[PDB]
2 protein chains.
Amino acid sequence: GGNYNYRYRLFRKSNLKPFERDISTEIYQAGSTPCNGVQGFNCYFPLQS
Amino acid sequence: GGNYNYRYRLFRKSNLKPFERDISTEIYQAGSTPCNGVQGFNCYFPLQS
């Protein structure tokens, strides 16, 4: 049926330092409008399955 | 950069009647545990970009 438990980060403001772990799960603002924690136009979830 | 503003339904309880449209965006419980509207193990968002 397809596993969807495994996910990876897709969006970040900046790259990661070596041996750095990022676990933050917050709405990513790709535009010039606040997202207010709402997925929508130009407001994407950071993790992808 | 990748247009991510186009999304489609991926999970639903059953098929659609002809000429029917659905817009609900509540979490999908793929397992035997309530998800409380939180993405996680066996709980996925119904839409994909």
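Residue numbering in chain A adheres to Swiss-Prot, whereby the residues present occupy positions 446-494 in order.
Looks like electron microscopy, 3.3 Å, at least that's what the header says.
Backbone N, Cα and C define each Cβ position, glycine as well.
The number of other Cβ atoms within 10 Å of the Cβ belonging to A:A475 (mutagenesis position), over all protein chains shown, comes to 15. Annotation of the published mutagenesis A:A475 to V in Swiss-Prot: Increased resistance to neutralizing antibodies; the original residue is retained in the structure shown.
According to Swiss-Prot, the mutagenesis experiment A:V483 to A carries the following note: Increased resistance to neutralizing antibodies. DSSP assigns A:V483 (mutagenesis position) to coil in the three-state reduction, outside any helix or strand.
In Swiss-Prot, the entry for mutagenesis A:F490 to L states: Increased resistance to neutralizing antibodies and human covalescent sera neutralization. The structure shown retains the original residue. Other Cβ atoms within 10 Å of the Cβ of A:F490 (mutagenesis position) number 18 in total over all chains.
Long-range Cβ proximity for A:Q493 (mutagenesis position), meaning a same-chain Cβ under 8 A and a gap of 6 or more residues, is found for A:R452, A:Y453, A:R454, A:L455. Quoted from Swiss-Prot, the note attached to the mutagenesis of A:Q493 to N states: Reduced host ACE2-binding affinity in vitro.
A:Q493 to Y appears in Swiss-Prot as a published mutagenesis result, with the remark: Reduced host ACE2-binding affinity in vitro. According to DSSP, A:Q493 (mutagenesis position) sits within a strand segment.
Taken residue by residue with DSSP, A:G446 (variant position) is part of neither helix nor strand, so it is coil. Sequence-distant contacts of A:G446 (variant position), defined by Cβ-Cβ distance under 8 angstroms and a gap of at least six in the same chain, do not exist. One natural variant catalogued in Swiss-Prot, A:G446 to S, is accompanied by this note: In strain: Omicron/BA.1, Omicron/BA.2.75, Omicron/XBB.1.5, Omicron/EG.5.1.
Quoting Swiss-Prot on the natural variant A:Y453 to F: In strain: B.1.1.298. Following the DSSP three-state reduction, the secondary structure of A:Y453 (variant position) is strand.
Swiss-Prot documents A:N460 to K as a naturally occurring variant and attaches the note In strain: Omicron/BA.2.75, Omicron/BQ.1.1, Omicron/XBB.1.5, Omicron/EG.5.1. DSSP assigns A:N460 (variant position) to coil in the three-state reduction, placing it in neither a helix nor a strand. All protein chains included, A:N460 (variant position) registers 6 other Cβ atoms within 10 Å of its own Cβ.
The annotation that Swiss-Prot gives for the naturally occurring variant A:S477 to N reads: In strain: 20A.EU2, Iota/B.1.526, Omicron/BA.1, Omicron/BA.2, Omicron/BA.2.12.1, Omicron/BA.2.75, Omicron/BA.4, Omicron/BA.5, Omicron/BQ.1.1, Omicron/XBB.1.5, Omicron/EG.5.1. DSSP gives A:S477 (variant position) a coil state; it is part of no helix or strand. Applying an 8 A CB threshold to same-chain residues 6 or more apart, the list for A:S477 (variant position) is empty.
Around A:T478 (variant position), the C-beta neighbours below 8 angstroms that are at least 6 residues distant in the chain are A:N487, A:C488. Annotation of the natural variant A:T478 to K in Swiss-Prot: In strain: Delta/B.1.617.2, Omicron/BA.1, Omicron/BA.2, Omicron/BA.2.12.1, Omicron/BA.2.75, Omicron/BA.4, Omicron/BA.5, Omicron/BQ.1.1, Omicron/XBB.1.5, Omicron/EG.5.1; the original residue is retained in the structure shown.
The Cβ of A:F486 (variant position) has A:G476 as same-chain neighbours under 8 Å, each 6 or more residues away in sequence. The annotation that Swiss-Prot gives for the naturally occurring variant A:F486 to P reads: In strain: Omicron/XBB.1.5, Omicron/EG.5.1.
Quoted from Swiss-Prot for the published natural variant A:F486 to V: In strain: Omicron/BA.4, Omicron/BA.5, Omicron/BQ.1.1.
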Task: Cβ neighbours within the same chain of A:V483 (mutagenesis position) - under 8 Å, at least six residues apart - done: A:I472
TODO: Check each of the recorded positions A:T478, A:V483, A:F486 and report back the ones whose Cβ is under 8 Å from some Cβ of chain B.
DONE: A:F486
